[PDB]
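Have a look at the structure below before the remarks.
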Amino acid sequence: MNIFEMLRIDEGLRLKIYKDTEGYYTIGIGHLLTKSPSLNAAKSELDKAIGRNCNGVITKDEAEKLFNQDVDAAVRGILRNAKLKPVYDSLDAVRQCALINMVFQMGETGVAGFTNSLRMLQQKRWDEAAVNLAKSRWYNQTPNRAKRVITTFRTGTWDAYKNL
Ligand SMILES: [Cl-]
Ligand SMILES: [Cl-]
């Protein structure tokens with residue numbers, strides 16, 4: 001299992017513009033288009049992202065391209081962030097994916113806000129970090145996905161994504 005498979009499972013894949021769990025226009029593999037309520041704004045953002053008139057729909061290849069760009073961005077965002085870099089650097093390969101997963105979902109800014117959880121992860125206090133991570137709007141809003149990510153941080157294994 002790797003970051004791409006992991007996120008593909010958590011985000012799904014849709015070739016038509018859709019609304020994410022928060023009601024924001026998104027497409028492909030969880031690629032956020034805009035927070036604006038205007039479907040036209042979203043279509044414009046899409047065309048701009050793809051480089052053609054899409055009229056709201058894209059190909060699988062195009063979704064995958066956005067996806068690669070998105071993962072690179074999340075990773076790069078983590079590496080540029082002073083609060084994040086140290087944690088990411090301290091983690092094993094599996095747990096790094098869990099951190100990437102969070103950033104892809106909520107942005108580096110959001111993640112950098114889990115101050116207490118980050119310190120516990122840095123300290124390798126897995127059970128403690130797990131409980132702290134659960135005391136969040138994130139967990140309460142998208143519980144099944146948060147559970148998967150949290151288990152991953154707790155165990156350092158892919159068990160939560162096995163049999164999905
Ligand atoms: Cl809470
Ligand atoms: Cl969920």
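Note that Cβ sites are derived from N, Cα and C of the backbone, with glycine treated the same way.
What Swiss-Prot records for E11 (among others) is active site, proton donor/acceptor. Counting only same-chain residues six or more apart in sequence, the Cβ atoms lying under 8 angstroms from the Cβ of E11 (active site, proton donor/acceptor) belong to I29, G30. Under DSSP, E11 (active site, proton donor/acceptor) is assigned to a helix (H, G or I) in the three-state scheme.
In the three-state DSSP scheme, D20 (active site, proton donor/acceptor) falls into the coil class. Every protein chain shown contributes to the tally, and the Cβ of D20 (active site, proton donor/acceptor) ends up with 17 other Cβ atoms within 10 Å. Swiss-Prot lists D20 (among others) with the feature active site, proton donor/acceptor, giving experimental evidence as the kind of evidence.
Experimental mutagenesis at this site is recorded by Swiss-Prot as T26 to H, annotated: Facilitates transglycosylation more effectively than hydrolysis; covalently bound substrate. Of all the Cβ atoms in the protein chains shown, 20 others lie within 10 Å of the Cβ of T26 (mutagenesis position).
Swiss-Prot gives this note for the published mutagenesis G30 to F: Almost complete loss of enzymatic activity. The enzyme is destabilized by 1.5 kcal/mol. When Cβ atoms from all protein chains are considered, those within 10 Å of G30 (mutagenesis position) total 21, not counting its own.
Swiss-Prot lists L32, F104, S117, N132 with the feature substrate binding site. According to its DSSP assignment, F104 (substrate binding site) is helical.
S117 to F appears in Swiss-Prot as a mutagenesis experiment; the accompanying note says: 10-fold decrease in enzymatic activity. In the three-state DSSP reading, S117 (mutagenesis position) counts as helix. Around the Cβ of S117 (mutagenesis position), 23 further Cβ atoms fall within 10 Å across all displayed protein chains.
Swiss-Prot gives this note for the published mutagenesis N132 to I: 5-fold decrease in enzymatic activity. Note on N132 (mutagenesis position): other Cβ atoms within 10 Å of its Cβ, all shown chains, come to 19.
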Using C-alpha atoms, which one of the recorded positions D20, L32, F104 comes nearest to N132 (mutagenesis position)?
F104
Integer Cα-Cα distance in angstrom, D20 (active site, proton donor/acceptor) to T26 (mutagenesis position):
6
If one measures from the C-alpha of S117 (mutagenesis position) to the C-alpha of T26 (mutagenesis position), what distance in angstrom results, rounded to a whole number?
28
For the substrate site made of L32, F104, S117, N132, how many Å separate the two farthest Cα atoms?
27
